[PDB]
Amino acid sequence: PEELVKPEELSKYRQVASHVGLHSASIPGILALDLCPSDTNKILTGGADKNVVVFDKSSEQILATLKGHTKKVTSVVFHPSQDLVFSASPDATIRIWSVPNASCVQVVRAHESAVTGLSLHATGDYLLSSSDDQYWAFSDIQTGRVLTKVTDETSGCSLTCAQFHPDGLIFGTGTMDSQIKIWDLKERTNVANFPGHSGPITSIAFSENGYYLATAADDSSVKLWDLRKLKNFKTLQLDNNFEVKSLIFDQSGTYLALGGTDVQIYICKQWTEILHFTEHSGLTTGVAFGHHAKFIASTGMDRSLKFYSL
Ligand code: NA
Ligand code: NA
């Protein structure tokens, strides 16, 4: 892709903005981040303040402050239609919102305890969720109906994150007992399990190349899996104090970002570190790539949404 920002140019990025007014000053912190895939200048954040916010990077305006969650917001997903956004929370709900009406259109109650992960299906019509209640669920966006809800009797433990593979046939759920469980959506079956981590899985990310999966856990490692071989071919081991809270590949699969203790970006081809930011004070809760990796975005417990670019 001619437009993609290459490593030499990416390596020169610096903080270009830091916005602290998206969420409440008295209940400080942003806990979740997503960018709209059809326009990455539209930003979605979940707050410690229980609110979901849509913000325009270009105009630097809050387009909507979406209220209704009764606990902090820990997952957010931006639909490509631009007018739908999704959130989830320790209040055990998944909420579907209209941006233009600044309203909640559905409250999906698939779970009995905190919802730990949220992922939009390839079709754009369904949401996958994971929970501490040990189940995953697949829910219809338009009716809020829970279409299926499944757990592993054998594993029987809290699911800590969930992501669809980009083709929309399989997905992964991380567990509290350090497993990455791969599921076949159609058959509702657990088709493989990737062990090797220690401690709770914290984040998983599927690459757009369709064959890489990156996983992180409390063992302060990021493990890379080739789904064709079902093997862990590379592990990035950080220090044992480091918390990896968020993983994401850029849209091209060229780069992998991690965030938590701080923000780091690796080149997938050579697994070389290409950017490292330590601007946030305290935990970084989200990281994302703008279109063509033309900017990076991050969110922090320090209240800020930061953009990094030339
Ligand atoms: Na650790
Ligand atoms: Na610093």
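Heads up, chain A uses Swiss-Prot numbers, so what you see runs 195-504.
Placement of Cβ uses the backbone N, Cα and C atoms for every residue, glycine included.
Under mutagenesis, Swiss-Prot gives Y405 to A with this note: Loss of interaction with the RPA complex and loss of recruitment to sites of DNA damage.
Around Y405 (mutagenesis position), the same-chain residues at least 6 positions away in sequence with a Cβ under 8 Å from its Cβ are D420, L421, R422. In the three-state DSSP reading, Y405 (mutagenesis position) counts as coil.
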